[PDB]
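The block underneath contains the structure these notes are about, expressed in structure tokens.
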Amino acid sequence: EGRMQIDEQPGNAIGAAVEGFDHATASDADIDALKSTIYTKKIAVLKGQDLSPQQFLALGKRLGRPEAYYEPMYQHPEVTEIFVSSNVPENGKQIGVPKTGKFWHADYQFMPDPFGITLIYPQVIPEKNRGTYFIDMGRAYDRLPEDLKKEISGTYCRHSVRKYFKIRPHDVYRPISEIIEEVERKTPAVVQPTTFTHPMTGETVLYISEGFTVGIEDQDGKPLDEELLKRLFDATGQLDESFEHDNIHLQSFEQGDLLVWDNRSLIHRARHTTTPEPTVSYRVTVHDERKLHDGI
Ligand SMILES: C[C@H](CC(=O)O)NCC(=O)O
Ligand SMILES: [Cl-]
Ligand SMILES: [Cl-]
């Protein structure tokens, strides 16, 4: 219908708030405007969302084609397409996986065909130590020194989940070498251009993350020294354990908020566990009408 209102942050400031959005009744033009906001303001916060797990998936389906997480221990017991980050037991049982994403990453960056849009529906929000950190890697690329842009021009990076693969209940008593090899078979390292062109905005995106990017190689596929990756992590703010770097944005939320963000441009990371406050979050990840980049 006609009372969804989008309030974009002024200028080049990241973020936008969306009032009066109803996924069941929003028009085609509403969805078109919401997606444009996601690609340009990078983070759209839908306000006043009171959804069941099934309704959350229905909302995600308005934006794109959902993909379920490839490791099923993360999946919601009713809705396979919902990724559950939770350290609150439900009737004594562990739902989803606790303490996820404690590292800089873009979602499915270790996979050959990553999705363009991530949706997060916080269920239990810490009172004090709430929020998620973000870095716009297109803005971060633009702010690099010109020579550093030159150095990565024409290079490729390898992305792998081999550092942050989480042990599963059925992995107990297995030799660790056998899990390490299984991960390399199941999810081999993915080669991508170090930078790619955003299909929706045309921006140049620096598609690296401290958590998943394990190597960089030249225009001929010969590995380059990892010091280059360290200098790129350092320049974009990914090594600042104080989180005060100018590139870093802390996105807070309140009950009823639903975060929808550009999974091409942004990397993100959970806060330090400086308090014992718990986190429960539902995630839906959808493919939109373009691949992550033209080379996929
Ligand atoms: C390794 C992470 C999950 C986690 O932090 O356990 N993957 C999230 C994703 O890439 O979609
Ligand atoms: Cl590798
Ligand atoms: Cl923190």
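Easy rule for this one: first residue shown is 1, then count along the chain.
So how was this one determined? The header says X-ray crystallography, 2.1 Å.
Placement of Cβ uses the backbone N, Cα and C atoms for every residue, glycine included.
Copied from Swiss-Prot, the annotated features are:
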| type | residues | note |
| --- | --- | --- |
| BINDING | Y69, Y74, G101, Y108, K166, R283 | (3R)-3-{[carboxy(hydroxy)methyl]amino}butanoate binding site |
| BINDING | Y69, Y74, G101, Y108, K166, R283 | (3R)-3-[(carboxymethyl)amino]butanoate binding site |
| BINDING | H105, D107, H268 | Fe(2+) binding site |
| BINDING | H272 | 2-oxoglutarate binding site |
| MUTAGEN | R130 to Q (Swiss-Prot position 127) | Decreased catalytic activity |
| MUTAGEN | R130 to E (Swiss-Prot position 127) | Decreased catalytic activity |
| MUTAGEN | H272 to Q (Swiss-Prot position 269) | Loss of the ability to produce both INBA and succinate from CABA and 2-oxoglutarate |
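Features as recorded by Swiss-Prot, highlighted on the structure.
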residue: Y69; record: (3R)-3-{[carboxy(hydroxy)methyl]amino}butanoate binding site; Cβ contacts under 8 Å, 6 or more apart: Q75, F83, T285
residue: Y74; record: (3R)-3-{[carboxy(hydroxy)methyl]amino}butanoate binding site; Cβ contacts under 8 Å, 6 or more apart: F83, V84, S85, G96, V97, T100
residue: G101; record: (3R)-3-{[carboxy(hydroxy)methyl]amino}butanoate binding site; Cβ contacts under 8 Å, 6 or more apart: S85, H268, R269, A270
residue: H105; record: Fe(2+) binding site; Cβ contacts under 8 Å, 6 or more apart: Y164, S209, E210, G211, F212, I267, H268, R269
residue: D107; record: Fe(2+) binding site; Cβ contacts under 8 Å, 6 or more apart: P114, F115, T118, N263, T285
residue: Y108; record: (3R)-3-{[carboxy(hydroxy)methyl]amino}butanoate binding site; Cβ contacts under 8 Å, 6 or more apart: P114, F115, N263, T285
residue: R130; record: mutagenesis position; Cβ contacts under 8 Å, 6 or more apart: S252, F253, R271, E277
residue: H272; record: mutagenesis position; Cβ contacts under 8 Å, 6 or more apart: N129, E241
residue: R283; record: (3R)-3-{[carboxy(hydroxy)methyl]amino}butanoate binding site; Cβ contacts under 8 Å, 6 or more apart: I82, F83, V84, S85, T118, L119, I120, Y121
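Packing around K166 ((3R)-3-{[carboxy(hydroxy)methyl]amino}butanoate binding site) is summarised by its Cβ count: 13 other Cβ atoms lie within 10 angstroms of its Cβ, all protein chains included. Excluding the listed site residues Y69, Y74, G101, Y108, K166, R283, the same chain places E71, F83, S85, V97, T100, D107 with Cβ atoms within 8 Å of the centre of the (3R)-3-[(carboxymethyl)amino]butanoate site Cβ atoms.
Close to the recorded Fe(2+) site, the chain also has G101, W104, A106, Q109, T118, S209, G211, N263, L266, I267, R269: residues not among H105, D107, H268 whose Cβ is within 8 Å of the site's Cβ mean position.
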